[PDB]
Amino acid sequence: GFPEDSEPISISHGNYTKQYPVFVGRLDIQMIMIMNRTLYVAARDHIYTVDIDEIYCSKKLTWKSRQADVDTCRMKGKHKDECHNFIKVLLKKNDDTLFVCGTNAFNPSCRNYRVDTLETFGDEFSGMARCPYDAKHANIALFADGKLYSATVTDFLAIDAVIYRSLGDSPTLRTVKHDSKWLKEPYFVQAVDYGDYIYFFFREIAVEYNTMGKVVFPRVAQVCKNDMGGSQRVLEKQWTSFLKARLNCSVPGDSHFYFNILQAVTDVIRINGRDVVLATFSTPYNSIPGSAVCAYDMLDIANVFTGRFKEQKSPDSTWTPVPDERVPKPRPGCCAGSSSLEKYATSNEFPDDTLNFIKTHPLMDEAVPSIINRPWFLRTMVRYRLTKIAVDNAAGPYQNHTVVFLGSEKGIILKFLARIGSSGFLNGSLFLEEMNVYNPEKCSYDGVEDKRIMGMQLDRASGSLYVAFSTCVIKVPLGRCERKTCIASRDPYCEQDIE
Amino acid sequence: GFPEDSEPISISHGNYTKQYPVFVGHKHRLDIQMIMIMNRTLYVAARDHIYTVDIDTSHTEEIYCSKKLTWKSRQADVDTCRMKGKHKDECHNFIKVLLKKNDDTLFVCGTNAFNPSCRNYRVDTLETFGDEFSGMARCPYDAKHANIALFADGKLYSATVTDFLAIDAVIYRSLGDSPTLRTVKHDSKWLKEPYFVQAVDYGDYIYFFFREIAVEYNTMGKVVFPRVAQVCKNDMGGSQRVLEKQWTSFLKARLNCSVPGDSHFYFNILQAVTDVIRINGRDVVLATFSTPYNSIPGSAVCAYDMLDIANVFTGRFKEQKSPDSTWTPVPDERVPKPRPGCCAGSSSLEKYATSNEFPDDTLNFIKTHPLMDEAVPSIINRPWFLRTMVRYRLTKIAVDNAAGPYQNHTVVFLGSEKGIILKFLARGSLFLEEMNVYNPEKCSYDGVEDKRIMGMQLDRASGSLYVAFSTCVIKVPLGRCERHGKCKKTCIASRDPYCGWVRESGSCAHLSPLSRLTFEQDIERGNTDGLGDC
Ligand SMILES: *[C@@H]1O[C@H](CO)[C@@H](O[C@@H]2O[C@H](CO)[C@@H](O)[C@H](O)[C@H]2NC(C)=O)[C@H](O)[C@H]1NC(C)=O
Ligand SMILES: *[C@@H]1O[C@H](CO)[C@@H](O[C@@H]2O[C@H](CO)[C@@H](O)[C@H](O)[C@H]2NC(C)=O)[C@H](O)[C@H]1NC(C)=O
Ligand SMILES: *[C@@H]1O[C@H](CO)[C@@H](O)[C@H](O)[C@H]1NC(C)=O
Ligand SMILES: *[C@@H]1O[C@H](CO)[C@@H](O)[C@H](O)[C@H]1NC(C)=O
C-alpha cells in the first residue's frame, strides 16, 4: 500500500500571491544568490544587485560579449538568442573578490570583480572547464581552500563532460577523458565542501545496467581536497581519489520504488545533531510523474566509500563486489596524510597498483542509504516535478523548526515541516503549503512565458524567500498568516498548536 | 512527456446507478468468490453456497435467488482450521472452482476450511453425486488466494498450491482418463512465487497467464514479471529417466506491456486476462496490468495476438551461463531435436506417438530451460488504454466484440479496486464511459465498504454486464442511452455503439435486435454538424 499523497493544510493561488514584489531590471536569469545583505541576480550581460533591506536594481554589473565573439558564435550555427554573455559562475573568492564566469557567446571566460563597486579587477582568462559554453547547460562551481572545483563540459560540442579542479596554487586535475566508467553523460546538480573532501552530486547513465538499456542513476562522488594527481606512470594530472556511488532514494517494500532522477541538493546543514544534505528526486520523463525528498547523512556518504568496490568480470556479467583480497594496499580513495597512509606526503607518491585500481574501479558496490530509509516527503499524481530546494532549520519564534521550501518547473512552491514539536521524530512531516507564485502580468513579457524556477534563496533576516524565474524575481513572505482563526495553519511563522 | 489521461465522453455518478438491480442473497456476509454465466443462468460462487440467478426475468430494485447449492465445511475441518492458527473468518468452505464438466455435471471445489475438496453436482437439482475427492492441487486452501481451473478434452487443468503453507505452487492436470502431470516441485526456474490469473484453450495448447518473481531480473531486488505459458493438450509426461509424471511441453515468456521511450516504462503486475476474442481477423486476449503495489499507481490494457504468443515459443530459449552472469539466448545449435515444446504428432515429431518417447536430450533441456529469451510484443507495441492519474488500479475485464446494430464494434469494460467501471471502444481507443456502480446501501454489510470488483460477466442477450463485489452482484445495462432522452446531439456525440436516435419515438434508445425502426448513430466520426444543444 504505497503512501498516499496528503493534501496541503493551506493552498495559495495567483489570486493571493499576485501582489508580492517583483524585480524586473527579457532578463534571462541564470541564477541568484544572497551574500551578506545583497541579492545577486546573474543574467545575460549583467549581474544586478538588490538591497534586501516593486523591487529596484540598486547596482548592476555589465559584461557584454565583444562583437567578434558573437560573430564567431553565429558562424558556428548558433542562434542569435544564445550568442550572448550569460553569467553561469558567481562566487566570493574572498571578502573583496567576486569570481564571475560567462558563457560569452560559446567562448567561456572568467574574471575577477570587486565586491564593493562591481568594477573589473585584473584581466579575463579562459573559462574552459570552469564555465559552460551553453546557458542551457547545468554547471557546478565552488571554491575550497582557494582551489576552484567545477563541473561542466570542456568543449563546444558538449561531449567532454568534466569534473575539474584548477587555481589555488595546486595542480589542475580532471576526470579521465572519455572514460565512461568515470562519467557517462552526467548532468551536474551540486557540490559541497565537507571535511577532507569535496562531494559532487550528479546524474548519469548507470553502467550497472549497461546490459539492459538506458537507465539514469543519482550519484554522489568523492574527491580528496589534497589530491595532487597521479605519478608519471598512472593518472598524471588526473584525480587519484575519485569515487562515486549511487544514491538510494526509495519507498521500501517487497519491491522498492526508486526515484532515480536527481533534481537538486542543499548545502550541508545541521539537523538532529547530524550534518545532512536534503535532495529532491523525480521519476524519469517516460513514467508516471512522482517526486521525493530524501535526506542524507554526511557519515552515510563517507561510509559508502569505505565499503566494497564494484566490478564487471566480463562483458556478459552483472556488476558484482570485488573481494577485499583483490584490493591493493594502500586502499584507493583515502587521502594522503591520513591513517596508515601517513607515509605518503602526496598522491604523486602512491604506488602503481593503487592508482591503476582506482582508475579502473571508480564505482562503489553499495548505495547510500537515506536517513529513515525512506523519503521525508512525497508528491505523486501532479503534473509537475519537484526541483529546487531551500531550507530554514531555525524557523519560528524559538528558532527550532525545519521548514523545507520546494520549487517546480511550473512555478509551484511547496512548503513542509520536517519535525513536529520537541520529540525529534522525522517520520511524520506536515504538508504546510502548496502555492503558485508565478506572476504572468509582471513576468510574461518579450514573447516569453517560462515558469521554470531557476533558483531560490531563503532570507531569514527579511522573512522572505526569493524566487527566480527566467524573466523576474519574486519576493515571497516565508508564511501566509494574514489569511480569523489563523492558528489553524500550524505555520511556525505565525500560542500555536502544531501537535 | 508521458501520455496523460483523457476524459470520458460521458460520466455516471453513484446517485444515478443506485437504481440498478442488486443481488444480495434472498429468495450474512456473502464473500463472493466469482461469478459465471452458463446458458441463461448466472452462477454466484461464495461461502458455503453457489447461488443461481435467472438472467431473463426483468428484475426490480432487487434480484432474487432461483435455486441454491449448500456446502458448509465439516465441523472437524473448521476446528482443525482454528487449531492450525487461522482466524474464525478464514475457516469456512469458500467455493473457488466451478466448471461445466458436461451438459449435466457441475464440477465444484471449495477451500473447505483449509482442507480443499471437490465434488460433482447435477445442473438441474444442484445436489451432489458420487464420492468427494481431494481438492489438493485443484483448489486452494486459502480464500484470498488466486487460482485457475479449466476443462479441455475432459482433462482438468488447475493452477494453485498443493500445501497448507502455500509454498508448493503448481500447474496441474488430472482426470480425463489421461496421466497426472505437474510442474517440477520446488524448481524456481519453472515457477517462483507465482500468482495465477487466467488459463485459455487455444490451438493444440492450454495457455496460462500469471505473474511471478523474475529470475532474469534478480539484481536490484525482487521484481515481478507477467507471464504467458504453454502446455500441449496432449502431453503424456516423460519417461523413467526424465520428467516422469511431469510436463514435457511447459514453456513460458515475459509479456511486454510498455509505453516506449529512452527508458521504457513497464506495467509488470498482471491483473486480468480475457478469453480469446476474435477482432478484425485476429485472435487475441486483452490484459490489464498495473504498476507494483508499492509505486505511483498506474494501470494499462494491452492486447496480445495469439500468433505472437505462439511465435515467441518457437524463438530462442534463455540461459544463465554462470551464477552472476546475465541471461542470454541459447544458440539454436545447442537446441536438441525434437525441439523442446513441440507436441508429439506435430510437424517432424509425428515419428513420436507420445511424449513418453521423447529422447532424454529433449526432456533434460526443457527441464532446464522453461523460459523463452524473447518477450511477447503487444499489438501495436503499446497499451490501448491507460489510467495514470487516479487512486485506483484497473482489474477485471469484459469484452463485447459484436456490439451495435451491425454487431461489428468492439467494446471493452474495465473494473477496478474502487467500484468504478470504465468503458472504451477498441479500434487510438475511445473513452466512452466512467461509472461508479457500487451501491453503498445494498453492498455495505456491516461497517465495511469493500468496493473491489470480484468478477464481471457480460451477457449480450439481456444487454447487461453483471458486476460482482464480495457482498452483492449488480445488473448493469451496457449503455445509458436513456440519459439523453429527447436530445439528439448528446445521443449522437456519445458515440456509443449501444445507443442511437430512434426517429419514430423521437428519442435516444438502446439499439435493439428488434431493429424494426430507424436507428441513427455516428460511431466512426461522431459528426454532430447541424444539431443544437438541449
Ligand atoms: C535502498 O534502501 C533500502 C532501505 O535501506 C534497502 O532496502 C533493504 O533491502 C534489503 C534487501 O533487499 C531488505 O531485506 C531490507 O529489508 C530492506 N530494508 C528496509 C528498511 O526495508 C534497499 O536495498 C536499498 N537499495 C540498494 C540498491 O542498496
Ligand atoms: C517491449 O516493447 C517495446 C516496443 O516494441 C520494445 O522497444 C523496442 O525495442 C527495439 C529493439 O531493442 C528498439 O530498437 C526499439 O527502439 C524499441 N521500440 C520503441 C517503440 O521504442 C522493448 O524492447 C520491449 N521490451 C522487451 C523487454 O522486450
Ligand atoms: C521549540 O521550542 C519550543 C519552546 O519551548 C518547544 O515547546 C517546542 O517543542 C520546540 N520545537 C522543536 C521542534 O524543537
Ligand atoms: C459496421 O457496419 C456498418 C454497415 O456495414 C458500417 O457502415 C460501419 O462502418 C461498420 N463499422 C465497423 C467498425 O466495422
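All chain A residue numbers match Swiss-Prot; in order, they span 19-43, 55-82, 88-517, 523-533, 554-558.
Going by what the header records, the deposited coordinates were determined by X-ray crystallography, 2.5 Å.
Cβ atoms here come from the backbone N, Cα and C positions, even for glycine.
Listed in Swiss-Prot as a mutagenesis experiment, A:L191 to R is described as follows: Strongly reduced affinity for PLXNA2. A:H212 to N appears in Swiss-Prot as a published mutagenesis result, with the remark: Strongly reduced affinity for PLXNA2. Looking at Swiss-Prot, the entry for mutagenesis of A:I322 to E says: Abolishes homodimerization. One mutagenesis experiment named in Swiss-Prot is A:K393 to E, and its note says Strongly reduced affinity for PLXNA2. According to Swiss-Prot, the mutagenesis experiment A:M415 to C carries the annotation: Formation of disulfide-linked homodimer.
Projection of Swiss-Prot feature records onto the structure.
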residue: A:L191; record: mutagenesis position; Cβ within 10 Å: 9
residue: A:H212; record: mutagenesis position; Cβ within 10 Å: 10
residue: A:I322; record: mutagenesis position; Cβ within 10 Å: 20
residue: A:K393; record: mutagenesis position; Cβ within 10 Å: 20
residue: A:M415; record: mutagenesis position; Cβ within 10 Å: 17
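Applying an under-8 Å Cβ distance to chain B, the mutagenesis positions A:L191, A:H212, A:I322, A:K393 reduce to A:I322. Nearest in space to A:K393 (mutagenesis position), taking C-alpha to C-alpha distance over the mutagenesis positions A:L191, A:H212, A:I322, is A:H212.
At the Cα atoms, A:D82 lies 13 Å from A:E88, with 5 residues between the two left unmodelled. For the pair A:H212 (mutagenesis position) and A:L191 (mutagenesis position), the C-alpha distance works out to 14 angstrom. Flanking an unmodelled run of 5 residues are A:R517 and A:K523, whose Cα atoms lie 7 Å from one another. Cα spacing between A:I322 (mutagenesis position) and A:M415 (mutagenesis position): 8 Å, rounded to the nearest whole number. Gap check: 11 residues are unmodelled from A:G43 to A:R55, and the C-alpha separation across it is 9 Å.
Across the fold, the C-alpha of A:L191 (mutagenesis position) and the C-alpha of A:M415 (mutagenesis position) stand 37 Å from each other.
One thing to note is that 20 residues go unmodelled from A:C533 to A:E554, and the Cα atoms at each side are 9 Å apart.
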